[PDB]
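Participant: Sharing a structure, written as structure tokens. Questions coming.
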Amino acid sequence: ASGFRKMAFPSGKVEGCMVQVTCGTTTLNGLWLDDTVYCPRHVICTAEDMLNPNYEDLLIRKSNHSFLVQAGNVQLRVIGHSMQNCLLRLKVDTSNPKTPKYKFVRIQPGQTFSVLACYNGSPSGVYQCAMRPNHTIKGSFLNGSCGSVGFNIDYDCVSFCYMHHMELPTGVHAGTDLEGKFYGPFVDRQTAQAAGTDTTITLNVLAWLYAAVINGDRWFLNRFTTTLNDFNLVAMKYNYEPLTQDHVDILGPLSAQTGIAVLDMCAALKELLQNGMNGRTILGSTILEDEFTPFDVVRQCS
Amino acid sequence: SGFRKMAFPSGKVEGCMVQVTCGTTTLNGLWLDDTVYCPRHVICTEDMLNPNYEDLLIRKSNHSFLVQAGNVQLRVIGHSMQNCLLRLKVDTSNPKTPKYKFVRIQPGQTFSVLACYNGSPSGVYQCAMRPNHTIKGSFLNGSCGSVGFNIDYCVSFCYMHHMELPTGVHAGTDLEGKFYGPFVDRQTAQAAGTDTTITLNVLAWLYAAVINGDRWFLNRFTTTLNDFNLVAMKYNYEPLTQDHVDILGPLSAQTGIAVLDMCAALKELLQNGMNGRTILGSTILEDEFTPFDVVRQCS
Ligand SMILES: C[C@@H](NC(=O)[C@H](Cc1ccccc1)NC(=O)OCc1ccccc1)C(=O)CCO
Ligand SMILES: C[C@@H](NC(=O)[C@H](Cc1ccccc1)NC(=O)OCc1ccccc1)C(=O)CCO
């Protein structure tokens, strides 16, 4: 066993759910599960509308015939519509036989998921990312990628956690869950909203340092330990998220796999933050990586 | 602003992965039409010190191979060896067979790997064939037979995984069963040679940066190819050839920045570092995006 990669879930179960939704001159992606298509509600909006849209008002002026849904080049007739928070739910007259076992999950900041980038209902690529502490994603989404989704897979069950809606002024991305509720304080209208202060996901950096040790990188270890409190006093000065006992407990399995006490790994991290990596690498990286969860590491190394 | 290395969507390949078990050895196979392709060392144990594969395969019958496609057993009705692969004929043509071709990839080129265990896909990631004919993968026990691929409109299979080398990098074959590099499927002293940075791809990534609006590193100067190679080779970069300069033609056209002018920018970056700044959000020069990747993503 060797190597460590930013790995995404295989995307096939999600590929079979992607469709195109068109309303007026706006086209974006939808998610087709059973007899329902989910997509961002701003598909119904004019540029003037975006604006200061009242979505109940804009929606009541649609019918079913206002929505063109296509799987490939085959139209799916819309037989009903409704809004749920910032999503539209379109009922179509055919069921998708490729619908996987699935659920809708609202993820927490710091958690990771795979994104299937799509344009015009066609999968383009797949990548793994993390939900930042500030509820943005550092994604890769070009014009027309709205409605692309984020997901995890436990065996044969797909947990959908993200649907893409917008790009913020800093070039980061924002998004709803599959109940249409935004992650973070963002709204689907044209206003001067901005990504909040972000932090490094400490739990994930510690996970990745465990990954390095599993992979044979130990140069950053030392003979010291720390208390949680003393660690946080240091880490917080470097814009790291405060580390809690729950996070310490989460790292349990990896500490037992490697035989390095969590607080001894925290001591290593403290040293790296204070002294840097002059100019060495960990798992080939020159920076401390924070987009692998403890669970991610356990999965990839076990 | 917002660049990610992406893998191809893996669904077309997932539909082709099966489990192949021969005795106590299980690995993955690729089921296309009525043939399953897998590493020939599925028939091996100790054998791996000096395997006479012909002889070992003499003592197997079709019945020796258990192939499992999800919950279904595919009856093996024929078997043969082709270079370092077994080809098992099965009684069922894969209903999920995509349009496909087998290609042999060149050093520096990229592909997506679908990591599989027990015939079940577990993850997908993008990687490059290193100049030393290895890949820097992530593979656990049981991953043998996992495949690498690109998709164009058509799935081009380019890699099948066979082994881990002493430094933790990975070696495998094309889909005709010929190894990339000098490696052999037996237990030797074999080791990866020294590797270099993939200059062509670093240049590609700098063009990507420019296309995306990150252009602080550009200057008003140029270099000859030879003078660039004198400098770059000191930093363990692959020598740049006139063929590589041509491959960057479309990106150079698109941006209006001559290749040798971009080489002048890279030379300054190598000789002076980034002085704090980042390129495409990175603090290092990325070498696993090809010119074709850049074009594909930025369209
Ligand atoms: C349907 C399309 N939606 C947009 O363009 C959204 C609509 C919107 C949502 C919420 C608040 C304001 C505006 N606009 C939006 O994200 O505006 C900024 C932007 C920056 C960079 C690239 C593209 C766009 C897409 O497919 C966007 C994908 O980039
Ligand atoms: C069936 C399995 N194959 C192996 O273990 C192959 C068999 C082999 C192929 C070619 C030459 C010699 C030996 N062995 C192999 O890769 O040995 C090197 C190694 C393995 C594990 C940890 C460290 C080093 C796999 O699933 C390979 C994936 O790990």
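In order, the residues displayed for chain B correspond to 3241-3285, 3287-3394, 3396-3541 in Swiss-Prot numbering, which applies throughout.
Cβ coordinates come from backbone N, Cα and C, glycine included.
Feature table excerpt (Swiss-Prot):
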ACT_SITE  B:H3281  active site, for 3CL-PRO activity
ACT_SITE  B:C3385  active site, for 3CL-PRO activity
VARIANT   B:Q3429 to P  In strain: Isolate BJ02
VARIANT   B:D3488 to E  In strain: Isolate BJ04
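Can you walk me through where each of these features ends up in the structure?
Facilitator: Applying an 8 A CB threshold to same-chain residues 6+ apart, the list for B:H3281 (active site, for 3CL-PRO activity) reads B:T3265, B:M3289, B:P3292, B:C3385, B:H3404, B:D3427.
Within 10 Å of the Cβ of B:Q3429 (variant position) there are 13 other Cβ atoms, across all protein chains.
Taking the Cβ of B:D3488 (variant position) as reference, no residue of its chain lies under 8 Å away while being at least six apart in sequence.
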Participant: Near ligand 2, which of the recorded positions B:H3281, B:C3385, B:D3488 are found, taking a Cβ distance under 6 A to any of its atoms?
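Facilitator: What lies within reach of ligand 2, judged by Cβ under 6 Å, is B:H3281, B:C3385.
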Participant: I'd like the number of other C-beta atoms within 10 A of the C-beta of B:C3385 (active site, for 3CL-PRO activity), please.
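Facilitator: The answer is 24 other Cβ atoms.
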